[PDB]
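Note sheet for the following structure.
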Amino acid sequence: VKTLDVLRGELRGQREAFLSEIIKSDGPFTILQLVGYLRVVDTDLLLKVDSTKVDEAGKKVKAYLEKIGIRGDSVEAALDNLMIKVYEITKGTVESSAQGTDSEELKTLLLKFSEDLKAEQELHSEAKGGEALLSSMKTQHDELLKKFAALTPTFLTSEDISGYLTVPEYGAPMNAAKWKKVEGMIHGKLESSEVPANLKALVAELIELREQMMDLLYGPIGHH
């Protein structure tokens, strides 16, 4: 019969399928697919993150950046900067006046990159469906809160349970990303105190409801 660890194993298969596609295909990494490479490792942190395979895959990302315009940075610098850059674009923060330019092809490629991210986000939060983001976070909280509090002790606060489920604005700083702060506490409690096997299944349900929300907010990856 299936178990919570077999379900985690199936999630790792789905992540590995996108990482395999990253190693088989090192082409035009659009800025949704770029946080896409790191989504593979960041969600895989809930089981185990293989350093060699993430490095080999990240080298494909860096090889694309080199292939299109050789840069001094690293996969570690690019992964941090790109998360906060998508989040900053989503905030559309106010700054002082400035001027500059780029090659017409390079600019056209950045518009293609921006247009890809917009085209998916419009399908997710404008095309008669943005209310589904709010609906999913409310319905998943209200059912999961009953399960997580009926199988005491109550692991987290009411907003820490909703915010793990919500997996909001993927790219936010590590002093703003509430879901990732809760994820560190979830990982730390499992690395420390004893927990019932049925409560661990409820933790796996908390992880799969966030996966459903991550699809309904940011779509699939490695889809075949």
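Here chain A follows Swiss-Prot, giving residues 82-305 in order.
Header entry for method reads solution NMR.
Cβ coordinates are placed from backbone N, Cα and C, and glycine is handled just like the others.
Among the mutagenesis results in Swiss-Prot, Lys83 to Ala has the note: No significant effects on erythrocyte binding. The residue drawn here is the original one. One entry in Swiss-Prot concerns the mutagenesis experiment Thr84 to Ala. Its note says: Reduces erythrocyte binding. The note that Swiss-Prot attaches to the published mutagenesis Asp86 to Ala is: No significant effects on erythrocyte binding. Here Swiss-Prot notes a mutagenesis experiment, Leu92 to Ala, with the remark: No significant effects on erythrocyte binding. Quoted from Swiss-Prot for the published mutagenesis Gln95 to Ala: Reduces erythrocyte binding. Swiss-Prot documents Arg96 to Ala as a published mutagenesis change and attaches the note Abolishes erythrocyte binding.
The mutagenesis positions examined here are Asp86, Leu92, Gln95; by Cβ neighbour count within 10 Å, the least packed of them is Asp86.
Each of the mutagenesis positions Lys83, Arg96 was scored by other CB atoms within 10 A of its CB, and the lowest score goes to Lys83. The DSSP secondary structure for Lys83 (mutagenesis position) is coil. When the mutagenesis positions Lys83, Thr84, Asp86 are ranked by how far their Cα is from the Cα of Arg96 (mutagenesis position), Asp86 comes first.
When the Cα of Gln95 (mutagenesis position) is compared against those of the mutagenesis positions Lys83, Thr84, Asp86, the shortest separation belongs to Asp86. With respect to their backbone Cα atoms, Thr84 (mutagenesis position) and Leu92 (mutagenesis position) stand 13 Å from each other. Across the structure, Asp86 (mutagenesis position) and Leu92 (mutagenesis position) are spaced 10 Å apart at their Cα atoms. Counting only the Cα atoms, the space from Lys83 (mutagenesis position) to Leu92 (mutagenesis position) is about 13 angstrom.
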